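*Asks:* Can you read through this structure? Questions will come right after.
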Amino acid sequence: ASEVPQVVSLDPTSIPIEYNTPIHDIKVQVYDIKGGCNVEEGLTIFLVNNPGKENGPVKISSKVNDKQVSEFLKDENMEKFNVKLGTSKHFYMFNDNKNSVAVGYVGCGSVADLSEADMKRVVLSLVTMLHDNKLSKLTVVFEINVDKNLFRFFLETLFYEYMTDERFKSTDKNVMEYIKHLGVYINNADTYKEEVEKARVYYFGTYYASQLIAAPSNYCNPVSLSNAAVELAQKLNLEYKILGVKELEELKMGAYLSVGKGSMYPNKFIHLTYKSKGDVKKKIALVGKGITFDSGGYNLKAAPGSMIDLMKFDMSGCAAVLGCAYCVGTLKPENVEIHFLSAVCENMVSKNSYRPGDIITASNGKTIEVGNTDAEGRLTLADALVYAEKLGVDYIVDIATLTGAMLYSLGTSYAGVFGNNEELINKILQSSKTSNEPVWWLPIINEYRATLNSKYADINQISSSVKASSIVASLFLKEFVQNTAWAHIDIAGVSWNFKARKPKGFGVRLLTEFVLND
Amino acid sequence: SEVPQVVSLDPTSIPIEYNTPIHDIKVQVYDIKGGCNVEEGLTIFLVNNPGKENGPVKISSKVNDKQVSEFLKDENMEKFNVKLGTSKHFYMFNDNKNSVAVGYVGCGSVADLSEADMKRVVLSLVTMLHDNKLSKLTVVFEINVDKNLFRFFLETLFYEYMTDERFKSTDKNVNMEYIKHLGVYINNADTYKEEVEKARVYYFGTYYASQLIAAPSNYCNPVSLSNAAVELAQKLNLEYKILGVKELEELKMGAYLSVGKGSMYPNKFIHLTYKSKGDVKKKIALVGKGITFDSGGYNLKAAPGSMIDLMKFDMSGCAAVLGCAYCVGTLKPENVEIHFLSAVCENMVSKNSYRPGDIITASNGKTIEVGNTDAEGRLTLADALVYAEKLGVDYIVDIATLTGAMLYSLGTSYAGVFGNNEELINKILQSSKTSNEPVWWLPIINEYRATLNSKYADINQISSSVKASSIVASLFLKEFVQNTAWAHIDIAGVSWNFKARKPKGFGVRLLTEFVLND
Amino acid sequence: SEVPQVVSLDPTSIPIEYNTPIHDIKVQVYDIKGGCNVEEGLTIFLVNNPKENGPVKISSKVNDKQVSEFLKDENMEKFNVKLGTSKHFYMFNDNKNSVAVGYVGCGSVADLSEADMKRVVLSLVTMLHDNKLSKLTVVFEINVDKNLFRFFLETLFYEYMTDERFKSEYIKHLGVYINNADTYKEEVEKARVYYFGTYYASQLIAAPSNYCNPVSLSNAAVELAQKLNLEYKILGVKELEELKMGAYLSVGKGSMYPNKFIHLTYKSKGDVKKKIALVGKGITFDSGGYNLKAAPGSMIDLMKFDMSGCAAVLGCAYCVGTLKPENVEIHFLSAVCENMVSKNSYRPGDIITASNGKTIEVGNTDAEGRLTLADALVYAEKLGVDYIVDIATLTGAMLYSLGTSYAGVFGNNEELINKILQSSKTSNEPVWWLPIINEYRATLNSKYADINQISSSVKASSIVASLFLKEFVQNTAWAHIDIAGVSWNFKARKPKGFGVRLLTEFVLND
Ligand SMILES: CC(C)C[C@H](NC(=O)[C@@H](O)[C@H](N)Cc1ccccc1)C(=O)O
Ligand SMILES: CC(C)C[C@H](NC(=O)[C@@H](O)[C@H](N)Cc1ccccc1)C(=O)O
Ligand SMILES: CC(C)C[C@H](NC(=O)[C@@H](O)[C@H](N)Cc1ccccc1)C(=O)O
Ligand SMILES: [Mg+2]
Ligand SMILES: [Mg+2]
Ligand SMILES: [Mg+2]
Ligand SMILES: [Zn+2]
Ligand SMILES: [Zn+2]
Ligand SMILES: [Zn+2]
């Protein structure tokens, strides 16, 4: 725990973090649809679709244990409504005990397997029914087919979208009550019950990352972010070490140190370790890019579209890695040891900053000619990757908001994965499938390597000719892993939900599924 | 108090000239019905010809000299016309056989001169004074002017004639000599006589603001500007207090303090007070934006057209308020108490600067999400407005070089006024009329308020979607006045005289007439 | 048809060379086992060292004592194998004849990539361009695939050939020494064919927009079909109107050249087991239209290359027509036009109707290729084929995603994408599969028309364009190959002729 330096006494000295959220107070009950649905207080929503028939009629198929509600939901009455994806309706009636009940449905369209994107749309509709309605309970009845992973994703997403982050509200808090109870009716319920607590853990790891990402750069700087990581390790009983500048100089981490030279906050390198109590069969290092604010440095983000105002989000890789630490430390997988690493710093303009053209020496002794101070993420990752390989692990996976070009290549929905090992890339792609966080495999094109040849240094930080900047970044990172299966996930395009004006906490579940299924 | 320096050659005060050559001019007013004595120096007739576009000159005054009367006969004048701003010089021997210079300035053919027309007249008169070593000027009014326009004539003559040589060293004008006497002949002289020393006061308030504005950012910084304000207050016997960082921290002025974080000069908040002896019937806070240099901060003024080289002028608001303090302190109105306020600081790039995205807390507890460090003026004004309202005043008027959009809406001639109270706005418009500093009322459009809703903080500093930036800045300021009549004068477009390459000292006479009228 | 002219000096046809010096090279391949004969011309060894940039050491026996001396280890040690490094020396052989002997460095890595083999070849071509030689012999002291061997041959031939049509010497023999020489012999004439289809494509692309316009390009395609005995049909503006190709006709509106739609057909002898339509973007000059290419980086000077897909599809027609694969039927389609600024041009905001009835709101007149392809895809689908593959210089964003080396392929059918990926492997023209992300589809929801041509929000423009194209195929396996990044060799200042060998491999394989 280090002291956060301040310029004025009003500067904050820690990131506010909510651990005990209202989602954690929700009691979840799962029931099998074969027993019929009981319809009482709160709101009961049926998820309904109509395979084949685009915008086909709503038909409720579950038995409802109430004659009045059954009459209301009969085919004749329901057929005037359709299943258009995201569409919803509210119903009011008196049940058999003469107590008014609210019921409704959300349309799930006409395609029998919902994509992760479609399910998100269903959930967003559901959340709009929760908002601006003081409810003690929500009950959801599944009349659509979902596998266990998709069921879990539904719950994670519901929890995540429902939770409102009011840490920075003062005079403008939403005068917002949360349900206390969530009932779920589904066929073969016993088989889905295990997903409930798993969803609740994955929600929090995601939401925890999101809290770190949304925290502004005055709150979340390298000192306060490494202090938060210390606190998280203490809560989960993970080992931890925070390396400070004296130890970083001793390790010759010149690339990482150069990036931080301009900051009033000392670099802090985060190292958390989870080890299973049994025989360790796999060792994994997860590396996250940890830039708490990216101004660009002397290559200032001044160009139209450079989005300097969003650059508190440049520690999203680090957040995903810490969200993963939360999930792993909670679920406690066996036979594995996991290292959670981030070379945390801030990229600023100062008499002290590194310069375009500076030649700096990484910890593996490679000299690097700086071509653009705004390509700082790959310099911090270079040193974090050398540290990670020294740990003697089987896999290194880094995750980073590394290149704006991702917005032009995969866009805002899919992350890109690059790597030096196909078995490991396939594992990441499998984790993507079971986490429902989409990733697409992109190539490291060796032909571009030659454009990183420096006239003076051992290597160039950037290409002068190749515009394929995400692949060029990957080529540069590859030079810092000598003999270990490595994969790199570029989340520059996917991390921030531009429409909703908030983080996604992208990568937490992906990396956790990777760890668990190994 | 002590001005920090980087090197010993950095200046530690603003040079300020109080006893200017204008102050040494002996001014006499005579009634025109006694006829004009033409004895020495230069004698200029102000002549028009109503109806006749570019009509002939006809000198109507009685002239007490046969030789000069002969010269000025209609036949001899008929070659010349009254085209606005046109002028001629004549040379002749008078009755005492002493050579004299005589001439005229054409005042056009519209019998009521606008402020801009009158400025054109004065500029032509001034070109006759330049490059001619004269000890005396006499001006004969053969046009119609009310008392306010006569005063405007003199104020404008004084200000345009005065040349600012404080930063000249090897290039002072070896030929500049100023007249020692000004004679004025006008109909109903006795009623105009009162205007002479009022003009001299108003000239000085305006010229003082001008000196402060023109003083570059290495001379005029938060420390030297607040020191100059103390010296002013001492000279006029005003109560004064300068609030330093520790007091500002105690007052929780987090928005103002965040702006000045990246500067080598500590924040200084100026608070001067004039109080009439006797019953105080109106209490007024005048608030001036006082950014001594606006680099833009991490949103650096680097786009083409951003005028970074002009940004020493971003304390023009504060200068108008201090110019006003000079006039009020000199003229001593009854029945009022006036607070002259400025939150002074410099907006710089540093490891210590606030960043885009930072969430800061204003002195009224509202949290603000910073969307652009270059919208700094509204942050400093926010805390200054909160401070003003705590004083328990009847009216709060702020004046500020706030938005570049003023150049596209009103341009360089008229300031914009916005406000929450129609009677206050009308007072300002009234003062605009009698000061001859033009102002136009612009709307605060509440439909745009929703664009300042922040996802995380209570409010956004800037709009995501609305390009009407002067209106959006007024919506933001309005959030920091709770229940007091308030108006905001945006002088961004009018403050600097781009053609003459000098300040106008805009707003000193406006604000003084506002105080005096009330 | 006759090409319109503004002045009598305007060209009325594209000059094409069919018979090239490459066609006069006699090629012979020999087994390395019996040693090499260095009797005449230039001999180059392809040598690696599996020591990084370590020394050259030559292992083949040579049947000349003087040359054998030159090639002794002690001498060869002074040179290194760094990929693409070369040296060659003139000397007198055993019968006092002048010969030149050298090596090209093949690096330290066993499997040579496509890109590495290109480097080897550029270095070889550097020597050929600089020397008056009647014969070249190449000795493979490195291991190559049959396919990579053919690739070596195609690249050699293509790079060596110089295009002099607009300006106002070659070897006559090629000897190749290689292990298991008998297995590589059938690669030789296949390469010569792939060379020419690629070179032809390159000639159309390199041809400036005053020479190559929708009229002269369609005339060239007719002449190709005639030389090859393919069926051909050029659709003119009247038939295009009859067919309601309003998206395509709109793009052509501002141009002095009438739109011409090319449709060539290859049919196999024997039972036709597969039908395929290959559709190429054929914009003969893309100015951007009222959305003019004026922005820094917009490369308006290169936009003669905007018919590269069309050229790939015609080069493929040459290969298919020549090689004559069986059990397959192939349609070669291109909706050719030119995108210009005029009083007659289509405008930003215009609503146009495609041949399948879909109305389209134009957001950008520079997204013209997808409009021409929309009509071409409808046309293609009406043919009842098994696969439709289009190839197009569609989005500048490709430079930012895959870059200049690898094309992107998007599709609606994994089986078909997999076949294209495999054709990529065997052609050695690299392609990477990119996703059609359906979450972006809603951004093409137009307020007024059935669909928007462009997204306002999504910057992933190559995916957006694919989502748009996808709306014009209803029920047929389809893939789209975006070659905007890949088509032009910026550094060498010439086309690559990219896609010809890919599509021919696709046709020959499946
Ligand atoms: C100089 C370039 C090769 C690299 C440069 N990279 C960066 O700026 C990273 O440090 C940025 N964090 C990338 C970024 C930009 C916009 C939105 C999301 C992510 C980029 O522009 O992407
Ligand atoms: C970021 C924007 C919404 C607000 C911004 N405002 C400012 O820069 C003020 O701090 C400027 N001092 C106002 C200004 C700009 C140009 C000329 C004269 C005056 C402006 O660009 O007008
Ligand atoms: C408006 C956009 C969505 C589409 C636009 N597309 C085009 O300009 C195509 O018609 C161009 N022919 C593609 C192109 C541009 C630059 C370099 C190589 C290739 C583009 O610039 O990508
Ligand atoms: Mg950067
Ligand atoms: Mg500013
Ligand atoms: Mg175009
Ligand atoms: Zn970054
Ligand atoms: Zn400012
Ligand atoms: Zn095009």
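What you see of chain B is 86-603, where the numbers are those given in Swiss-Prot.
The backbone N, Cα and C atoms fix where each Cβ goes, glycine too.
So Swiss-Prot has the following annotated:
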- B:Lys374, B:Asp379, B:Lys386, B:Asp399, B:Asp459: peptide binding site (BINDING)
- B:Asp379 to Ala: 6.5-fold reduction in catalytic efficiency in the presence of Co(2+); 854-fold reduction in catalytic efficiency in the presence of Mn(2+); substrate affinity is slightly reduced; impairs formation of stable homohexamer; when associated with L-461 (MUTAGEN)
- B:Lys386 to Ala: 100-fold decrease in catalytic efficiency. 2-fold decrease in substrate affinity. Loss of hexamer formation with formation of dimers and trimers (MUTAGEN)
- B:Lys386: active site (ACT_SITE)
- B:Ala387 to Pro: 16-fold decrease in catalytic efficiency. No effect on hexamer formation (MUTAGEN)
- B:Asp394 to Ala: 7.5-fold increase in catalytic efficiency. No effect on hexamer formation. 1.7-fold increase in substrate affinity (MUTAGEN)
- B:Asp394, B:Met396, B:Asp399: Zn(2+) 3 binding site (BINDING)
- B:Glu461 to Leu: 6.5-fold reduction in catalytic efficiency in the presence of Co(2+); 854-fold reduction in catalytic efficiency in the presence of Mn(2+); substrate affinity is slightly reduced; impairs formation of stable homohexamer; when associated with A-379 (MUTAGEN)
- B:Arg463: active site (ACT_SITE)
- B:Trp525 to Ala: Loss of catalytic activity and impairs oligomerization; when associated with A-533 (MUTAGEN)
- B:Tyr533 to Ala: Loss of catalytic activity and impairs oligomerization; when associated with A-525 (MUTAGEN)
*Asks:* In Å, rounded, how far does the Cα of B:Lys386 (mutagenesis position) sit from the Cα of B:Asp459 (peptide binding site)?
*Replies:* 8
*Asks:* Going by C-alpha distance, which of the recorded positions B:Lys374, B:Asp379, B:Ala387, B:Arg463, B:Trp525 is nearest to B:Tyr533 (mutagenesis position)?
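*Replies:* With Cα distances computed to B:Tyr533 (mutagenesis position), the winner among B:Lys374, B:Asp379, B:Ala387, B:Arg463, B:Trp525 is B:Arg463.
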*Asks:* How many other Cβ atoms are found within 10 Å of the Cβ atom of B:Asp399 (peptide binding site), counting all protein chains shown?
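*Replies:* Taking all protein chains shown, B:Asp399 (peptide binding site) has 26 Cβ neighbours within 10 Å.
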*Asks:* Rank the recorded positions B:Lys374, B:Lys386, B:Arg463 by the number of other Cβ atoms within 10 Å of each Cβ and report the first-ranked residue.
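*Replies:* The most densely surrounded of these recorded positions is B:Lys374.
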*Asks:* So which of the recorded positions B:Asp379, B:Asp399, B:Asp459, B:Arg463, B:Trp525 sit close to ligand 2, that is, with a CB under 6 Å from an atom of it?
*Replies:* B:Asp379, B:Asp399, B:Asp459
*Asks:* So, three-state DSSP: helix, strand or coil for B:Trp525 (mutagenesis position)?
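*Replies:* Looking at the DSSP assignment, B:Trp525 (mutagenesis position) belongs to a strand.
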*Asks:* Just name the winner among B:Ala387, B:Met396 (the recorded positions) by count of other CB atoms within 10 A of its CB.
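*Replies:* Answer by Cβ density within 10 Å: B:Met396.
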*Asks:* Around the Zn(2+) 3 site recorded as B:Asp394, B:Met396, B:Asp399, what other same-chain residues have a C-beta within 8 angstroms of the site's C-beta center?
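*Replies:* Everything else in range on the chain: B:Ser302, B:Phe378, B:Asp379, B:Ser380, B:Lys386, B:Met392, B:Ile393, B:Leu395, B:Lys397, B:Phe398.
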*Asks:* Can you give the largest Cα to Cα distance in Å, as a whole number, for the residues B:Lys374, B:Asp379, B:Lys386, B:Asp399, B:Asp459 that bind peptide in the record?
*Replies:* 18
*Asks:* Looking at the recorded positions B:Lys374, B:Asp379, B:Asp394, B:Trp525, which have a C-beta within less than 6 Å of some atom in ligand 5?
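*Replies:* What lies within reach of ligand 5, judged by Cβ under 6 Å, is B:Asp379.
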*Asks:* Below 8 Å between Cβ atoms and chain A: which of B:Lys386, B:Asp394, B:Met396, B:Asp399, B:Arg463, B:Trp525 make it? I'm asking about the recorded positions.
*Replies:* none
*Asks:* Which of the recorded positions B:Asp459, B:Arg463, B:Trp525 has its Cα closest in space to the Cα of B:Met396 (Zn(2+) 3 binding site)?
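*Replies:* Result for B:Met396 (Zn(2+) 3 binding site): the nearest of the recorded positions is B:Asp459.
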*Asks:* Taking DSSP as the reference, which of helix, strand or coil describes B:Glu461 (mutagenesis position)?
*Replies:* coil
*Asks:* Rank aside, I only need the closest one: which of the recorded positions B:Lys374, B:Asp379, B:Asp394, B:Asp399, B:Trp525 has its C-alpha nearest to that of B:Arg463 (active site)?
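*Replies:* Closest recorded candidate to B:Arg463 (active site) by Cα: B:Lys374.
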*Asks:* What is the Cβ neighbour count of B:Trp525 (mutagenesis position) at a 10 Å cut-off, with all protein chains included?
*Replies:* 13
